[PDB]
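Down below is the structure, laid out as structure tokens.
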Amino acid sequence: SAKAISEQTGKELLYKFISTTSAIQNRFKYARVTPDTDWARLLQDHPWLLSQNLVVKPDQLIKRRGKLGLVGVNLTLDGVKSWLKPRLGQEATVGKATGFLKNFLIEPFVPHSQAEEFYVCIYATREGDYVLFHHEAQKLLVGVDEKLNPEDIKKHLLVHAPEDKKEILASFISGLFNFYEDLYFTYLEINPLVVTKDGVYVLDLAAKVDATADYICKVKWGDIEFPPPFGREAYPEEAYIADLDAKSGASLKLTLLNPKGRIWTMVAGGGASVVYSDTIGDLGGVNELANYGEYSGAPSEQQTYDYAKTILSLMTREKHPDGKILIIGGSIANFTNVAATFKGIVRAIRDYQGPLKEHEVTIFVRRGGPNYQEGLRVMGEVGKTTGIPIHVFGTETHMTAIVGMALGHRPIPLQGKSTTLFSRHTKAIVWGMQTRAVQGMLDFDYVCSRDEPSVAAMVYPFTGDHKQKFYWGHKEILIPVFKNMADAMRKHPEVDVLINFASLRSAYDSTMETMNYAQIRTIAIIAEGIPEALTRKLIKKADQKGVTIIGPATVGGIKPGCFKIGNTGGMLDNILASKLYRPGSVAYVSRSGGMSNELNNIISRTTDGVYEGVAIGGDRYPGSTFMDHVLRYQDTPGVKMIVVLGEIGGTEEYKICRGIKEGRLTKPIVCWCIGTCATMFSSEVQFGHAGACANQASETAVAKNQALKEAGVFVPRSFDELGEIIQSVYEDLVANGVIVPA
Ligand SMILES: O=C(O)C[C@@](O)(C(=O)O)[C@@H](O)C(=O)O
Ligand code: NA
């Protein structure tokens, strides 16, 4: 996800790495002040503080500090100390948010005139990075993998600028853009840039970097800090979890909202965790909600133990009169092992059992997934042996039902790429060492009564060629593994799908390499954590070649009767339970992988069942969008209704609205956009999925659910009535003859 950095951090990167050819002034002339500052050392380290007038302001991701009057301008050093004296340590109000002014920046005062002030901004979109310039806006798009033409700067951005400043402005803008790409920024605004006879001064800097690029930018970023939004604090336990996430193929996230709240969550999945938070917010619990976070991607027992013990420690610092509740939730997992993770949580609960009884904690559990029956048994076990109240619920209880149980009372003390991607004839190559996931596909293929396994070969460049044993029914079979992708392709021209399990570090090159083989028309990219600038380049090549990308950061998708991507839908018992071995009439698309297995469950209980599901993944720029898949479903005869599970952030869902108005979409669509709680928070909350950042009022789930409903989409009041509305629509289509069940 993209994360904001402080003005000081941004300026420090700029002073270290922007090309010296632009005439940057006051390089490294800044001084950080916090309550514990040693002013003597400060004057030693920054002797220019004693020899010129100064500007001082807080550096805590407050915007428009000037018009709020949080800027002391043209002061001597003692004028700065007096200016700080009634302000440092004191709380201020900015928007809905209130916090302490704890971090200030002193820089030199730069005399200038209005005419020497300029505005520059660079920001990322799917189609490239825009550059904005304004004297006192001109706009230029640098396309994905293109260069900034310094004569487009002069001819398009600087058309109204004084001719005597154009050459230094163009040099600065060129240098700023190279600086922006190389350090993986996604947003960079300088307002004002001051240009005088003596060179360029950077008076204000706001910026965001793609934090997933750390393995690329380590050296230059150094020990980079990502401040919380104004009105929250940073917590050592958040960094611990961040540290565990860095050491994990799995995803592990934690944000503390109100450490004193009595509602705590430990929910699996980035989607489900937002849905539980939504439900909590609809029942008035938001002010008591202590955290947001999630785990997913199959963490080990030990990782889950370490995550869980962090939560239990945080919830046993002080007592609440009414006790506290721990919501241990999630969807029906595709891939995460419920036994191993819940054994981790159980070990954490035992190790914290004294503090949990003392703080009057009630625990509510709802989970499904692989091995979920053992998991739920050991969960109920530790409740019996510790005497802590633990109320355990499985797949036949609705995902979010434990929330109302727990909160209802205090416990008693342009042409599309392709319409059809998969069929009963699909043959795939799997990139990676992924025996278990491949066996899970062959199991699906067998119970789907396919004539042939869906996996024809595998590629893994870190071993030599060999054959790998799998079971086909109960027969042993062999599947070739190739060191070289070239060998796998020329020996399997029948193959048209590649499922890429490469790690995030190797995913870009392995996917670009696949796209040199025109025989491959669909690629599933599993890995989470690919830098967005790299995904944009994957998107550009795939669009040039006509290749459908599903992912990144997804489990994939499933087509009952025909084909499933990797770990989608999980083990045999969930495939049978949710009847995913044969088709029904309902097609769906979600960002979230975990929630798509919940849709599998919900749709199978309320309809003839799933016809096709896709999870487009959580990243900011998915390889294929909601609309792409909804178009396929509109043009697919066997689909009779469409279910979209949307999400706060971006404006994709409004294309559905337009498709309806234009007459392009005509089957019945059901849609729910998750993230409605985000508006109830006093500070923005970055959810699990990289995409889930709302940049304007229209990107909120609430606005999207409203626009969708006005355009004739069927929208439930909340997620926990989605299953109801899906049922009723199906029933009308049965009553109208459109669907004829078996
Ligand atoms: O454990 C979960 O509920 C989430 C997830 O791990 C899953 O297993 O369904 C999903 O994020 C995935 O990546 O498969
Ligand atoms: Na990780």
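By the numbers in Swiss-Prot, the shown part of chain A spans 2-137, 149-425, 485-813.
Header lists the method as X-ray crystallography, 2.2 Å.
Backbone N, Cα and C atoms are what each Cβ position is placed from, and that goes for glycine too.
Taken straight from Swiss-Prot:
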| type | residues | note |
| --- | --- | --- |
| BINDING | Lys58, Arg66, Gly67, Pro109, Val111, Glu118, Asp216 | ATP binding site |
| BINDING | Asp257, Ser260, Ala262 | Mg(2+) binding site |
| BINDING | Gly309, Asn346, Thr348, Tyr364, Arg379 | citrate binding site |
| MUTAGEN | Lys540 to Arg or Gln | Decreased acetylation and increased de novo lipid synthesis; when associated with R,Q-546 and R,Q-554. Abolished ubiquitination by the BCR(KLHL25)complex; when associated with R-546 and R-554 |
| MUTAGEN | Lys546 to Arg or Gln | Decreased acetylation and increased de novo lipid synthesis; when associated with R,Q-540 and R,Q-554. Abolished ubiquitination by the BCR(KLHL25) complex; when associated with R-540 and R-554 |
| MUTAGEN | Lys554 to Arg or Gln | Decreased acetylation and increased de novo lipid synthesis; when associated with R,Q-540 and R,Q-546. Abolished ubiquitination by the BCR(KLHL25) complex; when associated with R-540 and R-546 |
| MUTAGEN | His760 to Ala | Reduced enzyme activity |
| ACT_SITE | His760 | active site, tele-phosphohistidine intermediate |
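What Swiss-Prot annotates, mapped onto the structure for a quick look.
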residue	record	DSSP (3 states)
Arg66	ATP binding site	coil
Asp257	Mg(2+) binding site	helix
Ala262	Mg(2+) binding site	coil
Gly309	citrate binding site	coil
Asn346	citrate binding site	coil
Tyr364	citrate binding site	coil
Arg379	citrate binding site	coil
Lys540	mutagenesis position	strand
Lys554	mutagenesis position	coil
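Taking every protein chain shown into account, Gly67, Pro109, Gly309 are the binding-site residues, and of these the Cβ with the most other Cβ atoms within 10 Å belongs to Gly309. By neighbour count, meaning other C-beta atoms within 10 Å, the densest spot among the binding-site residues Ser260, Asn346, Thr348 is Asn346.
When other Cβ atoms within 10 Å of the Cβ of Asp257 (Mg(2+) binding site) are tallied across all protein chains shown, the result is 19. Gap in the deposited chain: 59 residues are missing between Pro425 and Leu485, whose Cα atoms are separated by 63 Å. Counting Cβ atoms from all protein chains shown, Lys546 (mutagenesis position) has 8 others lying within 10 Å of its own Cβ. When other Cβ atoms within 10 Å of the Cβ of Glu118 (ATP binding site) are tallied across all protein chains shown, the result is 16. When the recorded positions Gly67, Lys540, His760 are compared by Cα distance to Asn346 (citrate binding site), the shortest distance belongs to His760. Nearest to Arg379 (citrate binding site) in space, judged by Cα atoms and limited to the recorded positions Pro109, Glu118, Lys540, is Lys540. The residues near the Mg(2+) site, meaning same-chain residues not in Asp257, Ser260, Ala262 whose C-beta sits within 8 angstroms of the mean position of the site's C-beta atoms, are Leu256, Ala258, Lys259, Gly261, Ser263, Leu264, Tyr307, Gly309, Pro311, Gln315, in sequence order.
Between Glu137 and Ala149, the deposited structure omits 11 residues, and the straight-line distance between their CA atoms comes to 10 Å.
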